[PDB]
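Q: Structure incoming, see below.
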Protein chains: 2
Amino acid sequence: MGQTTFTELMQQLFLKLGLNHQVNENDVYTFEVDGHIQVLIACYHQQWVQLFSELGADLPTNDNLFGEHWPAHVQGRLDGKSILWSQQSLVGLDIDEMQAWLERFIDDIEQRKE
Amino acid sequence: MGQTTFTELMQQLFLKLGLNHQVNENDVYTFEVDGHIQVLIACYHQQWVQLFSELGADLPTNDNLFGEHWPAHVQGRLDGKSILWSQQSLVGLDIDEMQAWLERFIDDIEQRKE
């Protein structure tokens with residue numbers, strides 16, 4: 001509430017996923033899939049859950065249009081590194097949708113790599 | 001379900017702002033700000049409110065990083081025209097955040113066109 005709601009949501013998530021993870025002092029949750037995809041999960045302003053992943057080799061530019069995923073997955077740049085991110089509001093976010101969104105996000109990264 | 005909430009939100013929004021709008025047959029809300037800026041608002045899947053505006057030129061690239069606004073404003077590329085868009089769930093969007101968000105988006109547009 002809102003960090004506590006986030007922390008209890010993260011706890012349910014990692015249990016349901018049976019995934020090793022890390023949490024730093026900033027409440028940023030880190031995990032790795034398939035020994036290469038590192039995914040970061042953070043809560044901003046006690047309200048917005050933010051997914052983030054660094055896209056690794058150099059990837060072609062995305063038109064960054066909405067419509068393909070809900071919420072959208074956005075390909076950005078950062079220190080000259082392509083990254084992918086997606087966000088949604090914590091309000092009325094539950095574990096089933098949190099799990100589905102994470103799955104969607106992982107599948108897109110997996111595909112963008114290619 | 002979701003669309004009535006959306007329709008009620010939009011109706012309230014237009015009154016509060018004292019703006020002329022149109023709605024087409026797809027429930028997409030159009031308006032002009034100060035008679036130069038055109039913002040489009042639609043609801044997808046009875047869940048996602050989507051803000052959209054053509055930036056009206058071919059504007060310089062944007063690293064497209066989250067973090068400057070909540071929810072983020074993304075500058076995308078559609079048919080060689082830059083556009084700006086922003087989304088968030090309809091669950092816990094009330095008239096008050098709906099109004100502030102719209103104002104942040106408008107302000108950003110006003111700045112981005114230069």
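Counting begins at 1 with the first residue displayed.
Determination method: X-ray crystallography, 2.0 Å.
Cβ atoms are placed via backbone N, Cα and C, with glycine included.
Features from Swiss-Prot:
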type: VARIANT; residues: A:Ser82 to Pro (Swiss-Prot position 81); note: In plasmid pYVa127/90
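Surface or core, plus neighbours and distances: that's what I need for these features.
A: DSSP assigns A:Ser82 (variant position) to a strand in the three-state reduction.
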Q: In sequence order, what residues of the same chain, 6+ apart, have a Cβ less than 8 Å from the Cβ of A:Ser82 (variant position)?
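A: Correct list: A:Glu54, A:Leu55, A:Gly56, A:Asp58, A:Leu59, A:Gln75, A:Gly76.
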